[PDB]
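Here is the structure we will look at, set down as structure tokens.
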Amino acid sequence: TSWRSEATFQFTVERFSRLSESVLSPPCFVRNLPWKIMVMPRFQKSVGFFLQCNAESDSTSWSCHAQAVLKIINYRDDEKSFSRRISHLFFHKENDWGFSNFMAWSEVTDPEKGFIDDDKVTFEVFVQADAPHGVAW
Amino acid sequence: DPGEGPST
Ligand code: NA
Ligand code: NA
Ligand code: NA
Ligand code: NA
Ligand code: NA
Ligand code: NA
Ligand code: NA
Ligand code: NA
Ligand code: NA
Ligand code: NA
Ligand code: NA
Ligand code: NA
Ligand code: NA
Ligand code: NA
Ligand code: NA
Ligand code: NA
Ligand code: NA
Ligand code: NA
Ligand code: NA
Ligand code: NA
Ligand code: NA
């Protein structure tokens, strides 16, 4: 259910080589809160990859600590998939966390590397969140 | 470094 303490979800970004604006995935519910993958180009140059939590809510009382593994899937060999982990206390003033320089843009878009196919790149997040505070009183 | 931190 949506109350699950952890989950793994993916978001495939299309026309990747042409990415210009920040893109946001649909929400995945963990601890009954909406978690999303955020991707953006940073300086073409590098891949910005972040995990967002409960950003739409106008509440300023909530907080949720979580650990997560942010991964860019290598479709040719999952052992070649690239991942980094984070630990962050999410709340209204700091609702996302990740890496602005997660991977070199030239590497992810290199057709010989196995991360891109038909100009599509798949992002994955495995999030393990603690019980939230200031939400479900 | 990978530039860990908020999207901003
Ligand atoms: Na998708
Ligand atoms: Na998704
Ligand atoms: Na495409
Ligand atoms: Na949205
Ligand atoms: Na989703
Ligand atoms: Na969304
Ligand atoms: Na869900
Ligand atoms: Na929200
Ligand atoms: Na969100
Ligand atoms: Na919020
Ligand atoms: Na959002
Ligand atoms: Na939201
Ligand atoms: Na509030
Ligand atoms: Na709180
Ligand atoms: Na928490
Ligand atoms: Na908390
Ligand atoms: Na808050
Ligand atoms: Na955000
Ligand atoms: Na690639
Ligand atoms: Na991929
Ligand atoms: Na957890």
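Indices start at 1 and increase along the chain as displayed.
Header says: X-ray crystallography, 1.7 Å.
Just so you know, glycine gets a Cβ as well, placed from its N, Cα and C.
Here the residue is the original one, while Swiss-Prot reports the published mutagenesis A:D96 to A (Swiss-Prot position 164) with the comment Decreased binding to p53/TP53 and MDM2. In the three-state DSSP classification, A:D96 (mutagenesis position) falls within a strand.
One mutagenesis experiment catalogued in Swiss-Prot, A:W97 to A (Swiss-Prot position 165), is accompanied by this note: Loss of binding to p53/TP53 and MDM2. Sequence-distant neighbours of A:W97 (mutagenesis position): residues of the same chain at least 6 apart with a C-beta under 8 Å from its C-beta are A:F50, A:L51, A:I86, A:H88, A:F90.
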* Structure fact -> Around the Cβ of A:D96 (mutagenesis position), other Cβ atoms found within 10 Å total 18
